[PDB]
Each structure stands twice: as C-alpha cells, then as structure tokens.
Amino acid sequence: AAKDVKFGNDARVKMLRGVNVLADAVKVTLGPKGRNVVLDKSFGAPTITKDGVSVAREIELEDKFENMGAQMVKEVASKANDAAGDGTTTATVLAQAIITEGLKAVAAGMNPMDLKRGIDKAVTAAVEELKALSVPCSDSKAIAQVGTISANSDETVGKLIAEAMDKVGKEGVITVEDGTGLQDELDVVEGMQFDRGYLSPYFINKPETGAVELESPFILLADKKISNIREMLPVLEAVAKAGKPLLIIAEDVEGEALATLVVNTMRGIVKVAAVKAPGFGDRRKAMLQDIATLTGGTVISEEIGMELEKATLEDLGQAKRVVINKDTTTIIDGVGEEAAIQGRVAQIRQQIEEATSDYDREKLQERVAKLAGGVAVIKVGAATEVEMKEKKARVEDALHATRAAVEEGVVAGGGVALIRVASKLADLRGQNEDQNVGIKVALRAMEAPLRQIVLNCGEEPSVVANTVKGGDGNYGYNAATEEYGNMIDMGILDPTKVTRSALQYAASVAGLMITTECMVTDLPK
Amino acid sequence: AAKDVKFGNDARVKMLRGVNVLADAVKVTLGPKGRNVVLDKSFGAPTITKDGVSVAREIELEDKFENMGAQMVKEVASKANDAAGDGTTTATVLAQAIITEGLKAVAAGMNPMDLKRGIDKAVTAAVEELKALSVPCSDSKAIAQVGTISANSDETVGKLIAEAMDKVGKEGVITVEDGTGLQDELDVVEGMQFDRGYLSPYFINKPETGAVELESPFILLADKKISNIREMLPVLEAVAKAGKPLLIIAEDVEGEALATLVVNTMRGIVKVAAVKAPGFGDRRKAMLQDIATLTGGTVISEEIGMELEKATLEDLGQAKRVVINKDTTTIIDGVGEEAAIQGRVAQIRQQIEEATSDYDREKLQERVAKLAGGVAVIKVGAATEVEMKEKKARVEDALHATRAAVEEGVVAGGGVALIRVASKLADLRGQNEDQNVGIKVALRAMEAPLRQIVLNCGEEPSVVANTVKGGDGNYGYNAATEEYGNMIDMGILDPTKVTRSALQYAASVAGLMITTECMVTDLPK
Amino acid sequence: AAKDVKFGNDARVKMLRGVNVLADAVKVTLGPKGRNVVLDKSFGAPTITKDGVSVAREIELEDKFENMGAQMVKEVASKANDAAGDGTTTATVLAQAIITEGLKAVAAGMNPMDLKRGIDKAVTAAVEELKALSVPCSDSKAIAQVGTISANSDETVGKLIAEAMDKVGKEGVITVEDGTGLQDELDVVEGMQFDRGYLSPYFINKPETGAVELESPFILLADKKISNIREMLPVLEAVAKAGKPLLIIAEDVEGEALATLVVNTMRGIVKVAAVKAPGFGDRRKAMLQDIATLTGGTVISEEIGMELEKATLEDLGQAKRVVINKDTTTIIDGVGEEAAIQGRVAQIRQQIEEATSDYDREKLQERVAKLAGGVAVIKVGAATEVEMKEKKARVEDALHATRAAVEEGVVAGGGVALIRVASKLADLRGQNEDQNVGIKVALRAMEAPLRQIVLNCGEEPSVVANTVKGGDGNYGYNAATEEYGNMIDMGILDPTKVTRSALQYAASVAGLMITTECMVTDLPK
Amino acid sequence: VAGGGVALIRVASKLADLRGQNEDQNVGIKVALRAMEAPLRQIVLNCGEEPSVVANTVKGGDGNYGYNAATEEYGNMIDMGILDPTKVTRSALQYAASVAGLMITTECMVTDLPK
Ligand SMILES: Nc1ncnc2c1ncn2[C@@H]1O[C@H](COP(=O)(O)OP(=O)(O)OP(=O)(O)O)[C@@H](O)[C@H]1O
Ligand SMILES: Nc1ncnc2c1ncn2[C@@H]1O[C@H](COP(=O)(O)OP(=O)(O)OP(=O)(O)O)[C@@H](O)[C@H]1O
Ligand SMILES: Nc1ncnc2c1ncn2[C@@H]1O[C@H](COP(=O)(O)OP(=O)(O)OP(=O)(O)O)[C@@H](O)[C@H]1O
Ligand SMILES: Nc1ncnc2c1ncn2[C@@H]1O[C@H](COP(=O)(O)OP(=O)(O)OP(=O)(O)O)[C@@H](O)[C@H]1O
C-alpha cells in the first residue's frame, strides 16, 4: 500500500501528543506512592500493575503518528531497562520533560540543532556531576542495605546477596534458583558466563522470565555456521532418543536453521535453545575450548575437519543447569573434570604471562577469571511455592539493583540526586542564547521525577521541590513516611548507574526527537 | 445581549490572526515601491490607494475577535496619525513585528508582564538613542529639502513652506488655501489658532479634508454651557437672515444642543460649526477676550450677566476666513482693529511682567505670541483647479512633515534610522532572561519596516538588511533608485518626531496587547 | 459592517476572471463584423446592440471580487469614452491583453513593479511612434471622408460637418439640431461654449442623449455659492409664473441646494438646470460678464453687493436654445445685442494687447475666440422624425470622430496602426529582464484588437496578423470586404487621438491592476 | 572540488554570461543557474542561518571561499577539509538536469484507476 507524509510542526505536535499519552500512562506508577494501572487481558480478569515496563509494553496508539512517538519513547525506555534493570519510569519522565520543553521552545522559532547541542552539553555536565556525587557501595553493609531496600524491605534477600557477593568477589556471578528446604541455601560451583542471547524469542519457555532455563541439558559446541538443518538432524535424533533439553553454541545460525528450530520448538518434541558463539576469532575458539573443557564437550569447526553431522552423544557437553538470558547465557555444574579446568586455567595463565597486547591480555585475564572464580547459586528457602516465585523475583531484581550499585556507585534516591546536580549546575552557560535555553530545558527537566513522585503522594509538587532545592547535601523528602530528612538515613537509595543511564537515554532520545521534522507513515487503513 | 468570552492562548491566536490580516493589508502599501490596494466603493468604480490610512480605516473583519485585534491596531495607527501625520504603515508594521514575536514567546510559556517590561525598557532606550541620532532641521535649506521630498519632489512647495517659516518664525501658524492667480501668493495677516475640535464629525463640510472651512463667517463667543437650544434660537434666526456661515465658541455644548445643531446642519439652512472654549478658567476668559478683540466680538458669561438669547449681529465677531480642524481651529483676517489687538498685546505683556507663576507666565507668553505673530497664508498658484486640489494636498502633508521635522528633528529616512539605533543597542540586557527576550523582540522588530520596503521593491529582504547593518552612519539602500548610499545625499529623510511616535505607539499597543487574555465579545448573530 | 479581505495571487486571479468576463462580453462587438449582444430590459423586449459602451455599462458580476475587476476596467473604458468618444472596445481589448499577459508573468514570479515600469516605457514609445505615424486631417476632403466613414457611409453628414468646419474655423463650435425642411440647414449664430457639467444626472431630460436641451430658457448668472434655497425661491416663483425652462450658472451649488433642485425636477413644475461657474477668479468673473453681455443678463456676486434673492425676470439672461452636456454647456442665439458683444470683443482685445502673462494672454485670446467666432448650427433635413433621430445620432458621433481627427490626426484604421507601431518597436529593450518582459507584453498586446476583429470575421487571427506584419506602410486587411489592401484607399481610418487615449488608458489601468494585491471587499450577503 | 555546494555556486558565478538562441533558452539557462544555488541554500537553512544572506556572501567571495556548516564559520573548504568528488557532483547535476528536462516536456500522465 501507499504511505502518508506529514512534516513540520504538525508532526512535532503529533509526536508530542503521543509521548504525552505514553509518558502520563507510565508516570502514574512512578515511586512508592505510584498509583495502580489496570491493563488488558483478552481472556478473564484484567491485570493490575505498578511496573512501568509492564504498562509501557502494552501502550500503542490508534493513529499512526502518536503511535510513532509512543514507540520511540517506549524503545528508549526499554533500552534503559536492558542497560540498567530499573528506573524506566524515571527515564520516561525525564524524556517527557525534555521533549515537552524542547518542542515548546522549537515552536517559538528556536533553532532545534542548537537546542539539541545545549541539551547534550548540559546532560554531559549532569553525568559528570552525578559521577562526582556518587557514593561508593563496595562495602558489604551498604550492599545488604540496598538489597533489602530493593527487595521490598527484606533483609534476608540482601543478606544472601551479600554473602554470595563475598563468595564470588567484586565482579563475580550470582544465580538464583529455587531451594527445597525452608532454609536459604548458598553454594559455589564452577560455571560459565558468556554474553550471547537467544536466536529467537520463541525459544523462551517462561515469557514471564524472559530466559530459557534447562535442567540437565546436552550442550553442543560449534565454530561453524549452521547452513542447513541436515547437520542438526542426527543431533535432533540423538536428543529425541535421550529425551532431554538441548543447548547449541554455534558461530552463526542462519534464518532457516532458526526457522526449523522454531518449527521444532512449537512442535516441542525437542527442547533446543541456540546461541551465537561469543567472542571473536582465535579468542572465541580458545574460550569455546574452555567451555568444552568445562562440560566435557568438543568444538566443531570446518577448518579442522569435523562436521556437525558427525556428532555423538559423548561428543556433546553436558551440565546440571543452564539459563539463557536475553543477551547472556550461564552454565552451572558442568560435567567436565575440575582437574582439566585447572590445567586450562594454568594454560591461559601462561598465555597471560606471554601476552604483549593489552587487550588480548585483558581477554585472557577475564577468561581465567570466569574459568576459576565460578558461580554462586542462591536457592530460595521458605515454605510455599508462591513465596518461592515472588521471593525469586525479589532476588532477581534486587540482584540487578545490587550489581548496578556495585558497578558505578549509589546516590541518595528519591530524585534528590537530580535536584542536587541541578542546583550544582545552574551556572552552566552555552555558546549562544539557544544553547543556554536548551541547558535551561535540561536543568528544569531533571526536577521532573521528584515533582511526579510528590504529586503521586498527594502533596504540592512545587512546594516540596522548592524545599528540597532549599536543602543541601542529601536532604530530601521521604515519600513513604512523607517526612523530610536524609535519604541515606531512611535508606532510600538509587544506584548511580541506573540514574545515569536513564538520564543519558532520555536526553539522547529527546535530542533526537527535537530534530525530527519529517514523520512519514503508512496509510491509515 | 448575551455575550461570549474567550480567554487564554486562544484569544491571543485570534487577535494575532486579526492583526496579521490588517498588518498585511496595510504593509503592502509601505515604501515608495508599495503596491496598490483596491478598496470597494459601494456605488460605481472602486478606489485605488497607496495610503496606509485610507486602507487602514477601511479594514473591519467579519469574526468578532480578529475584528477586536484589527480595531486595536487600527486605533493605535490612527492615534499615531493624529500625533504625527504620516508613518502609519511604519507604526503598524512595527506593531505587527512586536506583537507576533511577543505572542510567539508567550506561547512558549514566557512571562507576559516581564515581556511588557522588557519591551518598554528597550523602546525607551531606542527613543533616547533615536533622539541622540537626530539631526536638527532648524535651518531653512533642509526645511526646503524635506518640503520638496514630502511633496513628491516639488521644490516650489518646500520653498513656499520655507518663506512661510521665515514669516511666522519657529512655531508660527501657516495655513494653505487656493489662490486665483497662476503664481503662488504668500501673505501675513493677524490671526488665531487654538487647539479645540468640533463637537460632531457631521459638522465637516469636506469629509475628504476633515476640516470645516468657512468664508466670511460670524463668530459667537461664549463662556457658558449651552444648556438649551432656545439660547441659540435668536442667533439662528439672525444668521438665517444674514445667510452666512456661523461659528460658535462655548464653554460646553450639551448633547442635545449638539443634536439640534446636527439636525439643523443636515437641514443645512444654517451653517453652524461649534467648538469648545480653549484654555482653562481665567486664562480661558482672558484669551476669549483676546479673540473677541481680534474679531470684534463679545464674550458671553453667566457670571457677568449677559445671556446667549440677548445676542445681536453686531455683538458677534466676524472674520474673512476660518478653518476648524480635527482638534484645532484657526481664524484668518479677523474684523477687529489692529490697534485694539496691539493694546491687548501690551496688556498681556504687562501681565507677563507682573507674572510670578512660571506656568501662568508661559501661558501669557504664548498668548502674546499667538496675538502678535499672526498667521501666514499660502495661496496655491497654477493654471488648473485639479492641480489646485492635488497641490493643496501636497502642501498640507508637506507642511505636516515640515512641522514634524522642526519640532524634534530629522533623521535619514528609509528605515535605516531604526536599523542604526538597533545596532547601537544590541548590548542592552534585562533584569532576567525574560526581559532580555523582550529586548530581543524589540530589536529584531525595529528591523521590520526596512525588510518590508525591500520586499516591496523585489529584492531579498534579509540580504539588504544585512548589508545595511554592515554599513554604519547613514548608509542604507535607496529604494527609489534601488542603489546603496547615504540617505542624506539622496534626500530620503524622515522626521524624528514621526518615527519616535510610531515606535512608541506600536510598542505601547503591542505590549498592552500581550497582557490581554480575557476577550469578551458580543454573540455572533 | 463585516468586510472580507483577499490578498495575493488569489485576488489577482479573481480580478482576472472578472476582466476576462467583461472583456469577452465587450470584445464580441469589436469591428464592423462584431456580433450582436442582447441585454435585459426589465419590461418588454430585450435590447440588441453592437455598442461596447452600452453593454459595458450593464456588465457587473454577482461575486464581489470579479465585480471589482469588471468595475475597474469599465471605469477605464468609460474614461477612454468620455476622453475620445469611441474605441472603448479597443481600449478594453488592449486592457485585457495587457492584464492577462502581465498577471501570467506575475504568476511566474516576475517583479510586478518592474513589469509596470516596462509597460509604461513601451507605451510611451508606442505613443510617440503613433504621433510619428499620424497623418494630418486638416484638409477638408479627408474631413469629409472621415465624417462619411464614421456616419455609416453617409457623404451628406461628413459634407455638412465640412461646411460647418469651414464656418467656425479650426477649433470652432458645431452644434446639431433638428430641421423641419427636408433640406439640411446650416446657420452661423453667435453663441457660447464652456466646459462645465451638470450638478446631478437627474437634471438630464433625455437619458439616451446625456445632455439637457432647453428651448428659449431664462439664464441666471451668479458668482456666489448657493448656500440656501431661499435665494432661489423668488427665481423659482418667477420662472413658475413664466413657465419656461431655467438655467443657472453659479460659483458653487451646495449638496442641499442640489437636493432641493432634484426634488423640484422630479416634481418638475420648474425646469432647472444648474452648472458650475467656468474659469477661475477674475477670469471667471470677466467671462461671466461676457456671458451676461451675450444673453442680456447680470452677474450676481456677494462682494459687489447684489443677492440672488433680489432677482427679476429682466435681470436674468435669455437665449433661443441651450444644451448642457456631460461636462460642457453651449448656448445658441442669445438675446444680448451684437453691438455690446462687439464692444466686449474690443475690450478683451485691448486686454490682450496689455497682457504680459502668457497664460492670461491665452485666456483672453480664447475668450475673444469664443466671443467672436460664435456657433455653427446644423439642422438635420429629411422626411421622417425616425431618420431625424438616427441621422442626428450619426451627426453626433461623426462630429466627435471629426473633432478627434482634427485635434491630433488620423492614422489607418482597422488596428493596423498598432501593428505597424509594434513592428517599429520590436527593438525596444528594458533596464533588466523583467522590464523587457513587460515591453514584450505591451508589444504583443497591441496586436490584440486586429486579432479580435479578424476572429469576428471568421478568418484565422494569427494568419492575418502575420500577413499584416509582413506588409509595411498602411497595408492591412479590410474586414468589410474581407480583402487586403491599403486602408487609406477604401477609407478605413481611425483618429490618432482616440487610439492614443485608448492605449494610454489601457496601459495605465493594467499597470495599476498588476500592482494590486489587497482586494478588500464587503461581506457577500 | 571544495564541498558544501560552493562548487555549484562558483561555476554559477563563472557562467552568468551564458546566453541562449532565443529568450526561452535564456530563461532555461536562468533556471539552471538559479537552481545550482539550491543545495547551499538548503544546507544553510538546515543550519538555522539565513539562506539568502549566506548565499550572497559566498557569491561575493571567489575561489574556494565559502561557509563551513560544521563550525558555522566562513573560510576555505580546502582548509577545513570539506571536500566532494567532482564525479559525484557532476553525476548528480547531470541526472537532475536530465530528469527535469524530461519532466518539463511531459504532458500526458496516464495512470491506473484510483481504487
Ligand atoms: N520511600 C521513597 N521515598 C522517596 N522516593 C522513593 C522512595 N522509594 C522509592 N523512591 C523513588 O521512586 C522511584 C522508584 O519507583 P519504582 O520502584 O516504582 O520504579 P522505577 O525504578 O522508577 O522504574 P521501573 O520499575 O519502571 O523501572 C525511584 O526514583 C526511587 O528513587
Ligand atoms: N526613496 C526611498 N528609499 C527608501 N525608503 C523610502 C524612500 N521614500 C520613502 N521611503 C520610506 O518609505 C516610507 C514612506 O511610505 P509612505 O509615504 O507610503 O507612507 P508612510 O509614511 O510609511 O505611512 P502612512 O502614509 O500610512 O502614514 C517611510 O518609511 C520612508 O522612510
Ligand atoms: N471596414 C473595416 N475594416 C477593418 N477594420 C474596421 C473596419 N471598420 C471599422 N474597423 C475597425 O473596427 C473598430 C470599430 O469598431 P466599432 O465601431 O464597433 O467601435 P469601437 O470604436 O471599437 O468602440 P466603441 O463603439 O465601444 O467605442 C475600429 O478599431 C476600426 O478601426
Ligand atoms: N562541514 C560541512 N560544511 C559544509 N557543507 C558540508 C559539510 N559537511 C558536509 N557538507 C555538505 O553536505 C552534503 C553531505 O550530506 P550527507 O552526507 O547527509 O549526504 P549527501 O551526500 O548529500 O547524500 P546521500 O547520503 O543522500 O547520498 C554535501 O553537499 C557536502 O558538501
């Protein structure tokens, strides 16, 4: 069919309508006092959420242009989600404030490119000021505190994260599992981590999780492209005889090998999850050899000579439990001997000793780190399977918050960080009047999440915003008790990384959307 | 009746639509290359004009709100016309530029009262800078030059204005009428000028002129209110017996005395033109005695004892000619004896000598000035009555331009004055960002008339505006020859007073119109 | 009330639609083969004419804008009519061609003022080339020929105009009347002609004529304004007692004196025709004294002392016949003694001898010319009153054509004059591209009347236009015989003055209308 | 050649004297001449500056002088490195002229039914 084009300020007001709709629909849920939002269910009772991601995924508009605007702000919110794990409401509120003030200025004849440049300069200054104001969370006490706060005031979850954090170290790996006993369980077993995702989202057994959890699966290692599914035919026959889940690691999986795997998984006789080969080149081959050592498998390459057709059940690796994340994959309790793993550790350590390239040396160092450090597993201990699933979700998002805090730092939560940074950066000027206007847009836009939270509490937004701007340091307004004080004292804390990512992505999408004149679209039919 | 109210930005965009319509309709006529505008006459051929006043009076819009806007900008344009005599297109273009940029700013959430303050500060700075840049026109040569330029390159008209300027001095009275001979005739006869207007516009015999010209009229002098028309009944009977025009000076004329005079003038058996009593109190009585001395009349007052009923033909004053302007009235060749006028001059001169109050002394000084200086009369001399009427109009508006130049000064015309004083004041700042924005509105708005003139010439407005801004002094772009150079060299000159009045009135009306939200209106029926 | 404004190219295409409608409806009647046009008569049968003036007066459009255009082009057509007497179709065709090509160029982004300047330059060159190509018509034979051709091939009418032309000389007065006998009558009697029109068209007894013809009227002479009708009351009573038509000469007649005279004429008990006082000042007074000598009347002035109330039947002048044209008035066979007229001739001749001012001497010379030459009288002689009225109309418009030819000259008719001038001026260039375009507009526009005539003849317009452009001199295409040849040979001749006036007026109105953007109007209700 | 559209501006300045075999070919030459200035005007318009002012400034300068859009300052594109191949500009101008000349002389635009 044909297409429709609308360009100028009409497209800008269209996309502004769209972002206003989605931004309000997600910003109702912001904060601890955020109001509930009811979402569609096509069959049965509608669902009720306070989660910004859940409501954001559902929103799409009937008219094309506002739909475009909504989808842009939604995809930048989900990008901030995948980068950080939380704060998507904060990111969308910041996006709304910047986009609204930016196009309000653009309608006043102000130069959009200069506004984008001013916003970029102001948000760079805001990011460096956030890094200046960041408080380290490397100590175990603050780690336990933020784990408690994130997991709905549960000192058990944050505590368990703290001992696991000690177990696998500062940049180690912690994995959540359901435990049978009512006591919480912590174990340390050698595991594998690599940053590769699923080939198709249809491989996910649990759409509420977003990951592919397989128990005692056979693992195949490949360094070649899966050009045809006839290479996978003997493997599929063998795994159908075995009747167990199957994991595939290959260099490239073509669209039709993936299509046949999707056909097989909707048939579901075989349980096949395929991921790309992580790393690059010789590093990729070496770490695939490490994985084969960990699982007792064998790496298949066209250059060496073996083929995917010539695959036996012994040649495939095996492990006790694997989880394929959205862009990550973890392997727990591989069959491969710890002595061979230690020998591989020694080999790559001597590779570190002979390494002259700095980047290659860092690759070998992270290889020995993942090969020797292993993985801590926290098994949830309580009485009911219901509290298994909710406490498991609490451990998951609390661990995401904890690793976000460990990665960069932690600042006083509740939006007071942006208020304080805005107070510290009111002096920033631009190269002309327009860049100064864009700087003013950014500065008055960082105050938006606090105003939204206070508005959700029922208090006067501008009053509390002026009060917090009057205070200095970490003084702010506890929304839960609705009393003023130090966020550090009440424990209301947000990671530096999540706020930095939310602000950066909101500023990027708003500067991109300000300079949008032509909004072409499909014909509404 | 029942009425509709619209307040907010909707009323602002309504009035912006209206002012844009009127401003385009009048800005087509700006400049020497200004395009023709055709106006409907209800009967016969439609008129074609290049006059901004003529088209401006003609504009009324069909919807009520845009009509409100058009009426406001029209009345400020006519106020600038009555203040100066020309430049109403310049005033309306300035008004359009200020109002458009101001409401574009107010649409961006900018503070309207602060915009008013910033515009006020920038325009008073522009006025004082324009007074600094003014060139005196007190010498006779530049007076003749500006009289030539204003009267469509006629050195005869400007010359005659120059000898009249010599005849009655710096602030004297010059009156033009039609001479029989083919040579122009300059005479000096003792006369009167006082700043009082007609009671009704229906008294005007020539609506194209706007003044009541009467030949050999009887003049009545009164210091009392005309409460009833029975006081005017014997006077009306006497003037009907005489069959000559009649002029009335009274303290007050009531609405029903005016109504009966309107009835009589549309009957027109009597020719009655009535004015207020000029001056105030004892000063008014004294100068009315002076006028009675000038015309051989008698002042009628209730306090002394005589009444308007007890009026004879001898008691009324008389003169050879009178003219009653819109807010002025002059008397030429009164009957009253020059010896009695000289005695009155001596009496008020001794009053000056005994005067102790400064303002009263100035009143007596201007009294002796008008009583002794008299009136110069210029009689138009050529072959045809057609060139009588067009050359008379040329002498009239050239004389208005000349007295405007004499009053304050003359600056290089063609809009380069506003460009230069704009260049001189780019450094002016405000008490905050809002006033700085309003100052920027004023500065980029003073560049509008030059852009409109150049646009009418067919050249690129922004290029020529940048060229003029590049040049300094009086350098600019002659539109008539379409060549750059010095306006003083090409003689393109505008009075300081007309430009100052246009700028002040446009800034006042636009800042006033900015702070208008509630826009009540009658029901559209 | 409510008024609509349309400006830009939309108003231009509106007025183009209007001028196209009027121009088509009037160009149907161009030429000897011009097709007939029928017009509504509200009562009875509709009228049928080939007269461009008759149809052009009637044309007016239902929508306002095209009506405005039509009224403008009708105004310039009637201006060319009352300037010349014929050729209004030619003027309107020229106006259509110039306006159409001009707005077609304006729609192409061309500068309208430069196009107007180019048209002005090209039409000035065309006028001077026409004056170069003009053939004198001072000879009596060519005068008789053009009188024959103009009066539908009647050698009697042109012959009688020739003897009258000999009788009153080169610039004398010729008047047409009805004669009883079947032989045509010519008689020279001392008379008056002065260029003054009626106060109101309601004074005209014959709307088909446009003039006020009165037989044996009493003539009043006045040098004062008629402020009130009480001055005319004894005169009206005396002329009601006399029961004869009345003529009034006054300095000014006010709108209410005119209103009362209009009331009296629609009452029609009195037959009053009023005119302005011709001349100016002392010249006006002197020639009014001459008219009083011619008619035995008396001049009434306020300055001398006598009044219009003190008027007797003897004081008023009298004559055998008067005619009051649209802007002219002639008097035939005044009562006043020829000896007193000769004495006045001697007095103004001595005034010529003592005259030093050139213009005053020329005024006295034309005074003695009109006072001594008199008036030639051509009374139509034939059998029927029907042929009286048609032959009288033929003598009228033939005499207008004859005096037009005598005034400036005669050129070959049929539109070949404009073709030849266009051939002589194809080399004319402008100061830039746009002025050359406007010159091209004018040059290809003067070819329009010949193309329209040939199109009315049924021949191919462009073919005959190229054939005539190929020929040189006075070679052209006779439409009556539809054969080529020299226009002089079969006598197709047009006066230089009528063609020059038509072309000048068409160029002026097209230059005025090209630079027209704001076409304001009343509400369509 | 120095990029930023100054190539077309300069060659337009070099060829303003070119005439045609009649008035119409001179008009078409004027179309091409005023049309080669379009990319610079569009770039400057995107920068937020006045297009006609900067275009007149570049036409005032000669050689490789022009207006750097990245720094928004005047100067030599050879100095700032703003460059474009002669082949790409020549091909763009040739193809635009060919399609516009082909499209001017297009009267009959036949089509399918709008359904
Ligand atoms: N007690 C509190 N007082 C004040 N502010 C609080 C408090 N608890 C949380 N906040 C603030 O409210 C926000 C937390 O909102 P919420 O937990 O609903 O989701 P989010 O992190 O904003 O986003 P999402 O779940 O969509 O990724 C953060 O900005 C946090 O700093
Ligand atoms: N030759 C010229 N070159 C440049 N500018 C000129 C020239 N002649 C006049 N101007 C300018 O054009 C304007 C004159 O316009 P115009 O005489 O039509 O009426 P106006 O004074 O603008 O207003 P209005 O008649 O409505 O009171 C003034 O701003 C004057 O400075
Ligand atoms: N025999 C002829 N051959 C060619 N052209 C002719 C001939 N007779 C007249 N013409 C031309 O035709 C026109 C005469 O037209 P017509 O008598 O209908 O009125 P007009 O002069 O055009 O205008 P109007 O009557 O409206 O004032 C003139 O241009 C004249 O030169
Ligand atoms: N710094 C600069 N200053 C001025 N002009 C520049 C500058 N950088 C690039 N340009 C000009 O901008 C244009 C480059 O635009 P862009 O890279 O978006 O794509 P393009 O070459 O126009 O076309 P497309 O990508 O569609 O094939 C060229 O005309 C180039 O000369």
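Chain A residue numbers are taken from Swiss-Prot; in order, the displayed residues are 2-526.
When the header is checked for method, it gives electron microscopy, 4.4 Å.
Any Cβ shown, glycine's included, is placed from N, Cα and C.
According to Swiss-Prot, the feature ATP binding site maps to A:30-33, A:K51, A:87-91, A:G415, A:479-481, A:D495. For the mutagenesis of A:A2 to S, Swiss-Prot gives this note: Complex stability is significantly decreased; when associated with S-76, same residues as in M.tuberculosis. The structure shown keeps the original residue. Among the mutagenesis entries in Swiss-Prot is A:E76 to S, noted as: Complex stability is significantly decreased; when associated with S-2, same residues as in M.tuberculosis. Under the heading of mutagenesis, Swiss-Prot lists A:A109 to C and annotates it as follows: Forms inter-ring disulfide bonds. Prevents ring separation and leads to the formation of high amounts of symmetric GroEL:GroES2 complexes. Among the mutagenesis entries in Swiss-Prot is A:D398 to A, noted as: Can bind ATP with normal affinity, but is defective in ATPase activity. Binds non-native rhodanese, but cannot release the protein. A mutagenesis experiment is reported in Swiss-Prot for this position, A:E461 to K, and the note states: Temperature-sensitive lethal mutant. At nonpermissive temperature, the rate of general translation is reduced and a defined group of cytoplasmic proteins are translated but fail to reach native form.
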Select one residue from A:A2, A:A109, A:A480: among these recorded positions, choose the one with the most other Cβ atoms within 10 Å of its Cβ.
-> A:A480
Collapsed DSSP category at A:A2 (mutagenesis position) | coil
For A:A480 (ATP binding site), the closest of the mutagenesis positions by C-alpha position, picking from A:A2, A:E76, A:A109, A:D398, A:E461, is A:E461
A:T90 (ATP binding site) to A:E461 (mutagenesis position) - Cα separation in whole Å | 20
Residues from the recorded positions A:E76, A:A109, A:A480 that lie close to chain B, Cβ under 8 Å, in sequence order | A:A109
In three-state terms from DSSP, label A:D495 (ATP binding site) for me.
-> strand
C-beta crowding around A:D398 (mutagenesis position), within 10 angstroms = 16
Just name the most isolated of the binding-site residues A:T30, A:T90, going by other Cβ atoms within 10 Å of its Cβ.
-> A:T30
Candidate binding-site residues A:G32, A:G88, A:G415, pick with smallest Cα gap to A:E76 (mutagenesis position) = A:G88
For A:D495 (ATP binding site) and A:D398 (mutagenesis position), what Cα-Cα distance in Å is obtained after rounding to a whole number?
-> 13
At the level of the C-alpha atoms, what whole-angstrom distance separates A:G415 (ATP binding site) and A:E461 (mutagenesis position)?
-> 16
Counting Cβ neighbours within 10 Å across all chains shown, tell me which of the recorded positions A:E76, A:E461, A:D495 comes out on top.
-> A:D495
Fill in the CA-CA distance, A:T30 (ATP binding site) to A:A2 (mutagenesis position), as an integer in Å.
-> 39
Return the residues near A:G32 (ATP binding site), defined as same-chain residues 6+ apart in sequence whose C-beta is under 8 angstroms from its C-beta, sorted by sequence, else 'none'.
-> A:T90, A:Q453, A:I454, A:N457, A:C458, A:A480
Which of the recorded positions A:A2, A:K51, A:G88, A:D398, A:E461 has its Cα closest in space to the Cα of A:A109 (mutagenesis position)?
-> A:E461
Could you say which of the binding-site residues A:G88, A:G415 has its Cβ with the most other Cβ atoms inside 10 Å?
-> A:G88
What is the separation, in Å, between the Cα atoms of A:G88 (ATP binding site) and A:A2 (mutagenesis position)?
-> 39
Say you check the Cα of A:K51 (ATP binding site) against those of the mutagenesis positions A:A2, A:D398, A:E461; which is nearest?
-> A:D398
Between the C-alpha atoms of A:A2 (mutagenesis position) and A:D398 (mutagenesis position), the distance in angstrom, to the nearest integer, is 44
Using DSSP with the three-state reduction, classify A:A109 (mutagenesis position) as helix, strand or coil.
-> coil
